[PDB]
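**Q** One structure, as structure tokens, below. Some questions next.
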Number of protein chains: 4
Amino acid sequence: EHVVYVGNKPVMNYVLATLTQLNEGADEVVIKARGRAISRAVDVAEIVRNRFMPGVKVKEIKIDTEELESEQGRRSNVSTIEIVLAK
Amino acid sequence: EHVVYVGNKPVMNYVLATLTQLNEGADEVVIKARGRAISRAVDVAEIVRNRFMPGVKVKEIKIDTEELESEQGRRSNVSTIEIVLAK
Amino acid sequence: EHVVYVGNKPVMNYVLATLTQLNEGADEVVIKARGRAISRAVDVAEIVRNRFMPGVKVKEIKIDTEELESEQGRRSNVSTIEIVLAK
Amino acid sequence: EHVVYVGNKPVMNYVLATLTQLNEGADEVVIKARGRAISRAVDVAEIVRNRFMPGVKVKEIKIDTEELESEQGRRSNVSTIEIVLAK
């Protein structure tokens, strides 16, 4: 497995990265993101399967919470999402 | 079915709305949101099942794309998420 | 400078590689190929500038001949093309 | 202006046609081709200027895309190249 972490960069960067893997010998790709990037992650998944690679399906979606390393004596919780796209 | 639409209001407003339904005779509740609110929707689901109602499970997650009403002659696409929480 | 060598793989692999660089901090990208791959190289350049990134211009095109390492006692000549795409 | 269209015939046919024009009162000759013939076009230009007429220079190279007449209800796009050779 191939993983694409979605951050704050333009959505197209992650769409290409995703398409690249699918075109480079990957039958499945997992899109991951945390916090506010979660919205972008879903956009990536939608753009890929809607206008670049119809046929690709959403195999599974998982949400969770990650406890980040403490800062100034407090460990903050952030939401995470994982979206598995399949050929 | 009970639905809670997540917008830009504080996360706690949606957590309470969600908890309210679960405490008011609902065995399941669907959290929905579009665009950037998707991130908040996941936060709501996590807060509810993590610190307010452990035991509640994530029954299903669905993502899609909604074509919004045209504005200035252009119909924009926005991502959507639906999270079903179950007792 | 960023270089993308075009071979026999599907054209889309090279289009994405090209788009990736342009989206990853490159103001210019050089597409190169030899022999029969030259045709594909031009396709890549056209696809990129026509349907994925209008605005990108063809800065320069250079053709030449490369003498390949000898095989069975004969050094064969192959044609090459270099296409510079600019933002 | 004199134009030599490069197709699927042996490369030598196009080299001679090109040399013929240059030897028949032409100071410049344009080699054109589309699709996979583009590779052959470059070979023609290289053979002419490398072993038959050193001194002849590559004046300009232009690539583009031509929309072909529709077939079965679909207009296909094909790449094209134009190579101007000058005395």
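Quick note: numbers on chain B are straight from Swiss-Prot, i.e. 3-89, in order.
Including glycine, each Cβ sits where the backbone N, Cα and C put it.
Found this in Swiss-Prot, in case it helps:
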type    : residues           : note
MUTAGEN : B:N10 to A         : Slight decrease in ability to bind DNA
MUTAGEN : B:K11 to R, Q or M : Less stable tetramers; decreased ability to bind DNA
MUTAGEN : B:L18 to R         : Less stable tetramers; decreased ability to bind DNA
MUTAGEN : B:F54 to R         : Less stable tetramers; decreased ability to bind DNA
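Locate each feature and note its surroundings.
**A** For B:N10 (mutagenesis position), the same-chain residues 6+ apart in sequence whose C-beta sits under 8 angstroms from its C-beta are B:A39, B:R42.
The Cβ of B:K11 (mutagenesis position) lies under 8 Å from no Cβ of any same-chain residue at least six residues away in sequence.
B:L18 (mutagenesis position) counts 16 other C-beta atoms within 10 Å of its own C-beta, drawing on all protein chains shown. In three-state terms derived from DSSP, B:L18 (mutagenesis position) belongs to a helical segment.
Counting every protein chain shown, the Cβ of B:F54 (mutagenesis position) has 13 other Cβ atoms within 10 Å. Mapped onto three states, the DSSP output places B:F54 (mutagenesis position) in helix.
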**Q** What's the CA to CA span in angstrom from B:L18 (mutagenesis position) over to B:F54 (mutagenesis position)?
**A** 10
**Q** Would you identify the secondary structure of B:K11 (mutagenesis position) according to DSSP, in three states?
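**A** The three-state answer is coil.
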